[PDB]
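**Q** Attaching a single structure in structure tokens format; questions to follow.
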Amino acid sequence: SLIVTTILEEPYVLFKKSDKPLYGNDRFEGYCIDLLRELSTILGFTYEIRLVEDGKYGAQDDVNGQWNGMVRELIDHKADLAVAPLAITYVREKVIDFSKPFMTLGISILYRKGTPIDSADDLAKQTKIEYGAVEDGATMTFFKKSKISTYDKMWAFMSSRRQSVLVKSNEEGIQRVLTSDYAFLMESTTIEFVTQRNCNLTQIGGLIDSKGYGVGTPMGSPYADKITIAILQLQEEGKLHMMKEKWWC
Amino acid sequence: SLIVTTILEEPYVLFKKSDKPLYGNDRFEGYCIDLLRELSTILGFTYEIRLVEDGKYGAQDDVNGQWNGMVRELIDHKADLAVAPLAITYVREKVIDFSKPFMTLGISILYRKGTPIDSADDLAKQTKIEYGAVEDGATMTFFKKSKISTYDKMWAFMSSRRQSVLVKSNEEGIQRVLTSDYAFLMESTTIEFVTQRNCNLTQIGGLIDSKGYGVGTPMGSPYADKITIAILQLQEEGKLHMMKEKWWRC
Ligand SMILES: N[C@@H](CCC(=O)O)C(=O)O
Ligand SMILES: N[C@@H](CCC(=O)O)C(=O)O
Ligand code: NA
Ligand code: NA
């Protein structure tokens, strides 16, 4: 029976609502939970879902080299799978393995409609409107490591105000955009969910990069390639598309 | 040195235009040739480019189990890599390995502008406008296997008209759209290149599926994971985007 680590994140993973108490895997629902169930049907495994304790996706500490979040769970073999909106990135791929992508996306900007802001460059050239990202995720790492002037500029701004502009979760960032003059750097798939529910909000500019979400496994795990094959079947049958429609003004 | 199989297909791989005759790797240019060059630098290998002899991408004969095209070259261990617009697919992943995607795309429709045709369903429910795809490619195979009624019906139409409506290459399909009442089922990245050069053509409807192009290797090859990591590096530093812009350019 596989241990599956995951993280709360609408509409990928949420606590299911019921008038009565819920237990075990039945406590969860969402795109990624449907995915996991489909994978289990194809590959024939049983599983137990566990929310990652530190509530983080996974990044490496620049001082002591320690990983955290779901990535660390995999490295340490505390979980067999990570099934979540987990970005496949160069630094992660060096320490854990990934199925091929079940969704493709990119970093973009969440802000309000009807403003003069039309791009990342517009944000970088000013300081009145604050902007930030989720702490310890792929988006933050992209800016921290970027050698592109605009993004390097944006990282200087964010890192000099880490405490005030970086947030612990997408939900926290979305709330900042809704209640203050703030633009949030986040993934395009998730922006699409937000903007279908918050009609005053919109994506600003296009995609800043491109990346996929993959199922994570410890490095060398035979499940990575098996899950790739199952994902390809699910995509080709139209199932992933139906799941997207179900979960996603 | 590695042997690299590939296929001619604008703007991924082209014969370089020249008055002088060119030899060896010098003969080729394109998005996929730049990709290959970048990978060679990162991974530190040299290589010989060879066009796949049978001119096919790769499909399995549903009677005798035999594969052809670039997939076959890899299976037979005749090539170390296939660097081309080669779709990562369920059936192929069972017989060869792939890097993670350097490009993401979907099946869509290439047709003329100004008509009421707005979706695959609109094509499926009539016969006056013929439609088809590249023979023995991932696009045709998607239709051949789909349980979706609309796509199953389109397959019945195409398979029963194999000789007239399935073509040997994107190029032939594009010419057919331009010269006759015909809609061509083809990959969206390639449609984008075409519609930027032909202002009377357009994509019809959205993407019908989603897939990626990856570098193919024999199953079990150490190069699959190594190339994944190199692709991730190229993406993250902005090079894949610059490469697309260069070759795609109303
Ligand atoms: N999905 C991201 C977290 C959210 C973000 O960074 O925008 C990751 O895998 O780290
Ligand atoms: N790129 C496709 C060929 C073109 C198509 O099928 O539309 C393949 O890998 O088979
Ligand atoms: Na890895
Ligand atoms: Na494989």
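Residue positions begin at 1 at the first shown residue.
Cβ atoms here come from the backbone N, Cα and C positions, even for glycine.
I grabbed these lines from Swiss-Prot:
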BINDING   B:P85, B:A87, B:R92, B:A138, B:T139, B:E187  L-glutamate binding site
MUTAGEN   B:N200 to Q (Swiss-Prot position 751)  Loss of glycosylation
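Neighbours and distances for these, please.
**A** Sequence-distant contacts (6 or more apart, same chain, Cβ under 8 Å) of B:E187 (L-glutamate binding site) comprise B:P85, B:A87, B:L105, B:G106, B:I107, B:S108, B:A138, B:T139.
On its own chain, B:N200 (mutagenesis position) has B:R112, B:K113, B:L178 as residues at least 6 apart in sequence with a Cβ closer than 8 Å to its own Cβ. DSSP assigns B:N200 (mutagenesis position) to coil in the three-state reduction, outside any helix or strand.
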**Q** For B:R92 (L-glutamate binding site), what residues in its own chain, 6 or more apart in sequence, show a Cβ-Cβ distance under 8 Å?
**A** B:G58, B:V71, B:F98, B:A138, B:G216
**Q** What does DSSP say about B:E187 (L-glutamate binding site): helix, strand or coil?
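**A** Where B:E187 (L-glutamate binding site) sits, the three-state DSSP reduction gives strand.
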**Q** State the three-class DSSP label for B:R92 (L-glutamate binding site), counting H, G and I as helix, E and B as strand, and everything else as coil.
**A** helix
**Q** Which of the three DSSP-derived classes (helix, strand, coil) applies to B:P85 (L-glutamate binding site)?
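**A** Note: B:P85 (L-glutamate binding site) is coil by DSSP, not helix or strand.
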**Q** For B:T139 (L-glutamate binding site), list the number of other Cβ atoms lying within 10 Å of its Cβ atom.
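**A** Taking all protein chains shown, B:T139 (L-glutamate binding site) has 26 Cβ neighbours within 10 Å.
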**Q** List the residues in the vicinity of the L-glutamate site, defined as same-chain residues other than B:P85, B:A87, B:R92, B:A138, B:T139, B:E187 with C-beta within 8 angstroms of the site's C-beta centre.
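**A** After dropping the recorded site residues, what remains is B:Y57, B:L86, B:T89, B:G137, B:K211, B:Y213.
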**Q** Specify the count of other C-beta atoms within 10 Å of the C-beta of B:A87 (L-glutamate binding site).
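**A** Excluding its own Cβ, B:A87 (L-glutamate binding site) sees 25 Cβ atoms within 10 Å.
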**Q** Need one number: the Cα separation in whole Å between B:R249 and B:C250 across the 3 missing residues.
**A** 11
